[PDB]
Amino acid sequence: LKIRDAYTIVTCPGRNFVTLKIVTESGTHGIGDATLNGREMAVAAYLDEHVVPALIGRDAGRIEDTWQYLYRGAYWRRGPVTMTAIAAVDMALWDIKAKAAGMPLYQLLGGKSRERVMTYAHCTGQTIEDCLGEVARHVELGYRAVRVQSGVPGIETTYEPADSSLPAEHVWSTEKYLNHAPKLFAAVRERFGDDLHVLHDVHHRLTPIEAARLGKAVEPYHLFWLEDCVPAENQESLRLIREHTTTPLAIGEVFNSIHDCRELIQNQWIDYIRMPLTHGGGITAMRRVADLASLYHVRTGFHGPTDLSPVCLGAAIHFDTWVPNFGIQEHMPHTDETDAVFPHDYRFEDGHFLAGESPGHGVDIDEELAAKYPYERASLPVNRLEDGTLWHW
Amino acid sequence: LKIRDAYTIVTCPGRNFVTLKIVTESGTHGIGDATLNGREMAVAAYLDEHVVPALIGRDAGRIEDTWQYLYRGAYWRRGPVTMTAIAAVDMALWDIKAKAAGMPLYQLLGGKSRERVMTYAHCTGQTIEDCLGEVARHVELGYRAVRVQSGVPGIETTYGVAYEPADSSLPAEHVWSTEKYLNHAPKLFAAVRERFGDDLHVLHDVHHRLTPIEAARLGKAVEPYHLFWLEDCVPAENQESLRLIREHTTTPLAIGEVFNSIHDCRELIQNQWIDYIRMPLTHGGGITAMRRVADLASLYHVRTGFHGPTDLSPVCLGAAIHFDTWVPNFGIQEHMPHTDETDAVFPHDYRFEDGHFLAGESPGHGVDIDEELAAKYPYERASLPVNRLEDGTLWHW
Ligand SMILES: [Cl-]
Ligand SMILES: [Mg+2]
Ligand SMILES: [Mg+2]
Ligand SMILES: [Mg+2]
Ligand SMILES: [Mg+2]
């Protein structure tokens, strides 16, 4: 199990993905997602120039030692580029270990805790009516849970995000959003009733007392979660929200370390932690985050956008299958070309994922095919207030 | 004036440096340090592929807007690669602003608060005796303050004892014993005080190797020697790690060279768990961000102690000396001399005299880069070491 080769693959079958592959002397290989949307080449360089050369000759079986070696050894700790590189290595090594054990990853983690993995779909429209049409469409596809978003009247742009080479510039009004958003949830409940799980993503745009107000306003509609209410580098930002509303709260897709959320969890300021495998240091780190969360009744809600590759999604479905405190798994379907580049054995049926049974995380990469889709630069948008203030997107 | 061009320069005049240069439509230019030791090319790519293209055509004068645009706009916030890229842009833009104002940077910041900037030098040796020899040598050069490190008997390799840490292509592997270090370290400080007396400022870098209660013990043990600071006692991603140390010793504490965000140290500062904040301009988001960190620190009597190793370029050092000259709550400035080749690649107007830095008077931060000279020294990979315990446990270096 000594590592004989390690290298990145960069491909764009609909959007950019970076993948790390590790091959052992025996021939067993593993892959890990290394995709960091809008900053992809920073991780590619971090891996190619600084991590990959140190992997050669290491015992691929020493997952924990390698994690600590890269985490502590980098000297400069944490961060999106850093932890994504570490996650890619970690995910490839767990893939290798599961293959060596002859087991699908969920078995190696402690076995199945559930028979299937509940997902939610994105439902978006310009008007509230447009959004309701999308909800109906997804309910018919078997989704038990939908995230709803609609345009704000008076505002040209509200939350494939990486649509432009350079960042697109959106304009935002908090006050108009706060008055309009509760109407969307009222309308969803009027048309679809109470059994549907309804989620909403605030996408970082509020202050705490504004989020508190929104949380209260939407209590009658019993949302599954209100996500990313406020920027949370200062974790105390959640406190006012939690003290003022019983609407459940989700946060953390932009986090990369347990140290970004330890206090959020221990103070019981959130209900769902959203940090995913690719950005949160892989299986090794996320097991620890999920276990900490479990002590405080917090459940997992992994970020699952198109900009995490099928490698992440497969591993996430395995993790979701084992973890006791599973909440929900986001599903944004990849393109057919992306699915072809990353063959996999996870299945989607009746609104749920089912883990694969192949040894490993069940995902591979077709390198020859990946090479036919060259990288194309694409950046995430930015958001400005009406006066031009650079805001949170 | 809009940005016409922006690009990185990577050079290795003794060790690796990455620099960002921004050029305006009028031809005026500014530079910023982008060097992240042992991970240099991650920052180069972050800048080259993702930041530089977004700078073209921007108003160079909009420093704050650019900082927020890069920080918030990245979506993934904070981190060493991220914040070093942002710092490089920020430093180059302040360089340009000061040149436009026709003033040295310290004047732009609020003017001078001091007539000179106290430094400390690194004194190191295998034995305590070897270290003392180095102290004597630096005292002779005019240093008022010294950091002292020496070998631990029974341990082959320890931090700060040979010094250029990134001295191998792949990470060197060192071995460590906490218990041997804890019993030996106080003997070094006792010896320094015996030979050199009480007026000298004496610093020591623990370099992340202790647990909180071990650092508490060390702090107490070294109280009689009145250290200027005991630095980086424990890894501090969990900021509460400092609490037991602070509750058990009056030895002053310094932390933060591995930090990149005010959010890495807000609680350390507000709870009064440290005396000096060490996060430097290059890794801490530049002048824009570090002004904010220093100001928060000032409310709690915390002083600046910018990390100043060889792996921050003369661009950072010059900007740091300007910052140090203005900031009210200045503590000390680390000085690790750069190589001749490095100083030639980065011509500068800061000066070192009688143990102190003096800020330049040229408009800008006073540092430039000679691109033709830089081109003579190609990048050469070098990684920081890792540290293992005697049983093989991957530890903190
Ligand atoms: Cl980073
Ligand atoms: Mg979201
Ligand atoms: Mg109360
Ligand atoms: Mg240090
Ligand atoms: Mg007490």
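Don't overthink the numbers, they just go from 1 along the chain as shown.
Positions of Cβ are set from backbone N, Cα and C atoms, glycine also.
DSSP classifies B:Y159 (active site, proton donor/acceptor) as coil under the three-state reduction. Listed in sequence order, B:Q149, B:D205, B:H207, B:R209, B:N387, B:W397 are the same-chain residues at least 6 apart in sequence whose CB falls under 8 Å from the CB of B:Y159 (active site, proton donor/acceptor). Taken from Swiss-Prot, the feature active site, proton donor/acceptor applies to B:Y159 (among others).
Look at Swiss-Prot and you will find B:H207 (among others) tagged as active site, proton donor/acceptor. In this structure, B:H207 (active site, proton donor/acceptor) belongs to neither helix nor strand by DSSP; it is coil. Using a 10 Å Cβ-Cβ cutoff, B:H207 (active site, proton donor/acceptor) registers 18 neighbours.
Cβ environment of B:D311 (substrate binding site): B:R15, B:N16, B:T35, B:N37, B:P165, B:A166 lie under 8 Å away, each six or more residues apart in the same chain. What Swiss-Prot lists as substrate binding site is B:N37, B:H122, B:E257, B:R278, B:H307, B:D311, B:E334.
Swiss-Prot lists B:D205, B:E231, B:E257 with the feature Mg(2+) binding site.
Looking at Swiss-Prot, the entry for mutagenesis of B:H307 to Q (Swiss-Prot position 313) says: Abolishes activity with D-gluconate. No effect on activity with D-mannonate. For B:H307 (mutagenesis position), the same-chain residues lying six or more positions away in sequence with a CB closer than 8 A to its CB are B:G256, B:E257, B:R278, B:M279, B:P280, B:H283, B:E334.
In Swiss-Prot, a published mutagenesis experiment is listed as B:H307 to N (Swiss-Prot position 313), annotated Abolishes activity with D-gluconate and D-mannonate. In the three-state DSSP assignment, the secondary structure recorded for B:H307 (mutagenesis position) is coil.
Cβ neighbours of B:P309 (mutagenesis position) (same chain, under 8 Å, six or more residues apart in sequence): B:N37, B:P165, B:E334, B:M336. Record note (Swiss-Prot), mutagenesis B:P309 to A (Swiss-Prot position 315): Strongly increases activity with D-mannonate. Slightly decreases activity with D-gluconate. The unchanged residue is displayed.
Sorting the binding-site residues B:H122, B:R278 by the number of other Cβ atoms within 10 Å puts B:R278 first. By the rule that a residue counts when its Cβ sits under 6 Å from some atom of ligand 4, the binding-site residues B:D205, B:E231, B:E257, B:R278 yield B:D205, B:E231, B:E257. The chain break between B:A162 and B:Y163 spans 6 missing residues, with the CA atoms of the two ends lying 6 Å apart. Taking 8 Å as the upper bound (exclusive) on CB-CB distance to chain A, the recorded positions B:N37, B:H122, B:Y159, B:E231 give B:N37 in sequence order. Rounded to a whole number, the distance between the Cα atoms of B:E231 (Mg(2+) binding site) and B:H122 (substrate binding site) is 13 Å. For B:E231 (Mg(2+) binding site), the same-chain residues that are 6 or more apart in sequence and have a Cβ closer than 8 Å to its Cβ are B:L203, B:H204, B:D205, B:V206, B:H207, B:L253, B:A254, B:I255, B:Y276, B:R278. Counting neighbouring Cβ atoms within 10 Å of each of the binding-site residues (B:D205, B:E257, B:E334), the lowest count belongs to B:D205.
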